[PDB]
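Okay, so here's the structure we're looking at.
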Amino acid sequence: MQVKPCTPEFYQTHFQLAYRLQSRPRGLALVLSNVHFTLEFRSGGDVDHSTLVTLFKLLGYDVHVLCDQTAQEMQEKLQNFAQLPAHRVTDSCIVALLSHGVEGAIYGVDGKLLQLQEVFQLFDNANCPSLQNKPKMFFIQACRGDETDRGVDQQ
Amino acid sequence: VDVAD
Amino acid sequence: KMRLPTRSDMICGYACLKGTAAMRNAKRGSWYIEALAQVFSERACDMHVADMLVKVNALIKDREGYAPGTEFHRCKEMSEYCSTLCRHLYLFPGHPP
């Protein structure tokens with residue numbers, strides 16, 4: 001994997017109308033993957049995890065990793081992560097969650113659910129003042145229901 | 001093969 | 001003085017739509033992460049994050065399941081993103097050099 005750098009000219013012509021994003025590191029990133037459960041084994045989840053860790057590193061993030069956590073461990077550790085002092089001096093934040101899920105929630109390795117509303121709240125303007133006015137990216141690799149999409153014919 | 005998350 | 005809503009300046013990319021399943025391959029991993037890494041690595045230099053997530057949506061819309069003899073053969077997935085962003089989000093990778 002390689003990330004093409006932006007040009008000095010691109011930066012000069014775009015930085016005034018974008019979020020400030022020049023800190024080094026650009027932000028902290030968390031990649032939390034649950035692969036072993038009770039909820040079948042998530043074959044290929046190891047490839048996903050490795051890919052994101054590599055990507056976020058190449059995008060200039062300091063990457064934190066967690067694997068196979070219970071719902072309670074996820075909540076506690078996401079909160080620890082949101083409360084880290086580094087957020088005051090970085091310009092953005094990334095959180096990637098990869099597991100089984102249902103609409104609005106994701107599973108811990110114990111088959112218990114963590115609500116995504118609870119996750120986002122940890123990073124909000126009230127609970128995470130260090131990230132106020134800074135862009136916060138979330139990527140959620142999880143099912144949101146058990147309905148398989150059969151697809152439809154194009155008319 | 002492809003499977004459901 | 002200017003105050004803030006309780007929640008703002010977030011973007012959330014989801015592998016699938018409400019009510020549905022996201023797809024994953026044993027060898028290549030999840031369709032959505034695979035696409036996300038391909039687009040972000042190629043386009044972070046000149047495209048903002050919401051616009052990259054649109055390119056991801058294009059890739060996912062086009063893919064189909066390969067799983068002969070099960071309910072997943074030729075199945076589909078659609079990704080989405082939700083945004084309370086208030087500006088363009090450029091990652092400006094590798095600047096300054």
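Going from the start of the chain as shown, residues are counted 1 onward.
We read in the header that X-ray crystallography, 1.9 Å was used to get this structure.
Each residue, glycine too, has its Cβ placed from N, Cα and C.
All protein chains shown were included, and the count of other CB atoms within 10 Å of the CB of A:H100 (active site) stands at 25. The feature active site is assigned by Swiss-Prot to A:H100 (among others), with similarity to another entry given as support.
In the three-state DSSP classification, A:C143 (mutagenesis position) falls within coil. According to Swiss-Prot, the active site annotation covers A:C143 (among others).
A mutagenesis experiment is reported in Swiss-Prot for this position, A:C143 to S (Swiss-Prot position 320), and the note states: Loss of function.
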Cβ neighbour count within 10 Å of A:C143 (mutagenesis position): 24
Straight-line CA separation, A:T38 and A:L39, 4 intervening residues not modelled, Å: 6
